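For reference, the structure is listed below as structure tokens.
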Number of protein chains: 2
Amino acid sequence: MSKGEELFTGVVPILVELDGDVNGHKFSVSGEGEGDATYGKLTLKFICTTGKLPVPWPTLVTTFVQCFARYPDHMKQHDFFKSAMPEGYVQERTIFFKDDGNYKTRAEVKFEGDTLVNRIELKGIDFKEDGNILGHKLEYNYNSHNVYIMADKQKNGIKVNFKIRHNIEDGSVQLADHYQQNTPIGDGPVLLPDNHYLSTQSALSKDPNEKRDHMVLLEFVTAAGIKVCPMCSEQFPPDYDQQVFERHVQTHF
Amino acid sequence: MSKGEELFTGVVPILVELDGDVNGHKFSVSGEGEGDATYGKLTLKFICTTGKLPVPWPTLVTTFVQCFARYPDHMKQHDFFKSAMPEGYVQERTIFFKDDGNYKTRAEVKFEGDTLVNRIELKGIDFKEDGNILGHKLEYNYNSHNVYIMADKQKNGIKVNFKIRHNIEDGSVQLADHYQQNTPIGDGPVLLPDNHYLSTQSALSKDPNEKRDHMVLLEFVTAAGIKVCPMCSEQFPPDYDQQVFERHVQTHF
Ligand SMILES: [Zn+2]
Ligand SMILES: [Zn+2]
């Protein structure tokens, strides 16, 4: 459905660079790994190159290449992200931490040679030095979420929203409301989609031989949101021939 | 801290067999992959060898080898699972699905030759044909949970409990309360731990090539629950030198 699409048919190398400033605490993070959009799979490891991260690693999970989403055959028309490639897209976000500060981010994602590269600037303000973020009170894990996408034809792109729950130690949760826009860098045609979502799931781990402050991130990302026997609830592929299916339903009578 | 411990030093291949019966619906699943206790990493793929699974895959996540948990060095005394290897342990569970039925499971985990093998029998009763489980209303994802472990000296074993949240489509959650016991199979000495937890995280995926009904499972499991500048909340290793640490604290004066 786009020239972009064809660029993701194999494993693609990824590089990430973030510059951050949260409540004046400056830091930088570099990441590398690879992505496999046929599977919907990101494999990344990030390292804080300025020392220790002044925020919990899990608050940067969302910031740390949605072009690696698996879009099934029947929805490839709705894949804005690859359709912008190679010239790429800019991702903007504001992220509001309930009862705390906010991050604003701007990312440039595009191919640099054969590598997909995300260069990000992040600013955080109004955080509580004793709150869950600057206080490092967040657990080192993550939950599944759905990323809701819609077209923003006015800006030739998409608008995206979702809410993240970050588990806290005492068993509380810290809410992070994400408001996102993506616009193409280049001026070729892009794919503008019907409303749908990315099911995303995230596993965070540690490289037992890495002494630097670091996060290993696995992500699995599959698009959805664009078949069941009414008698016995048996499940069939959504492509499953309609008359074969009804023949199964008739079996109940 | 045990001989078992040394068996988990490398990548270990894993096989899984389950025989299941839920509300009279019988089924079998076979699984394989590998485990790396040094990272706390399980990699598994499962196939329903009888046809279609009459329950959702995510309801079998907890059932589908806790001997692969990474126990930090300072806690290797509390690692019951490896300590019962190679002879192994039996894991029993009752799993209560709120407003629905329950699974009861019994599993044998041990080495067979060089492979770690888990053979499981599962029985489910009192399920609603219309409810979240037999109606296949559960989303295909997973959240992080902490697995609370305690010694059960009377049984020369451990007792474990945790509560799983399964996301539903409409944004509801289905609760699954797990009550677990593990007892060694052999009669060598085992390690009986102080209370602690395993932080577990799971990512569920599909193999695009595989047309059988199946689940790809990644897990990252690390033990905890057995050091922070009181001024700026800067983080230090739990074993970081106490005088170096206080030297940093004194920096603020
Ligand atoms: Zn039927
Ligand atoms: Zn300090």
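Each residue's number is its place along the chain shown, starting with 1.
Positions of Cβ are set from backbone N, Cα and C atoms, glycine also.
According to Swiss-Prot, the protein has these features:
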type: MUTAGEN; residues: B:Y142 to C (Swiss-Prot position 145); note: In mut1.9; shifts fluorescence lifetime from 3.03 to 2.74 ns
type: MUTAGEN; residues: B:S144 to P (Swiss-Prot position 147); note: Increases fluorescence at warmer temperatures such as 37 degrees Celsius
type: MUTAGEN; residues: B:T200 to H, W or F (Swiss-Prot position 203); note: Results in significantly red-shifted excitation and emission maxima
type: MUTAGEN; residues: B:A203 to K (Swiss-Prot position 206); note: Abolishes the tendency to dimerize and leads to monomeric fluorescent proteins
type: MUTAGEN; residues: B:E219 to G (Swiss-Prot position 222); note: Suppresses the 399 nm excitation peak, leaving only the longer wavelength peak at 475 nm
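Recorded features from Swiss-Prot, shown on the structure.
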residue	record	Cβ neighbours (10 Å)
B:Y142	mutagenesis position	25
B:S144	mutagenesis position	20
B:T200	mutagenesis position	24
B:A203	mutagenesis position	21
B:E219	mutagenesis position	23
Note = Students should find that the Cα atoms of B:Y142 (mutagenesis position) and B:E219 (mutagenesis position) sit apart, in Å rounded to an integer, by 11
Residue pair B:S144 (mutagenesis position), B:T200 (mutagenesis position) - Cα distance, angstrom, rounded = 6
Task = To the nearest whole angstrom, state the Cα distance for the pair B:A203 (mutagenesis position) and B:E219 (mutagenesis position).
result = 6
Inquiry  = What does the structure give for the C-alpha distance between B:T200 (mutagenesis position) and B:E219 (mutagenesis position)? Integer Å is fine.
reply    = 7
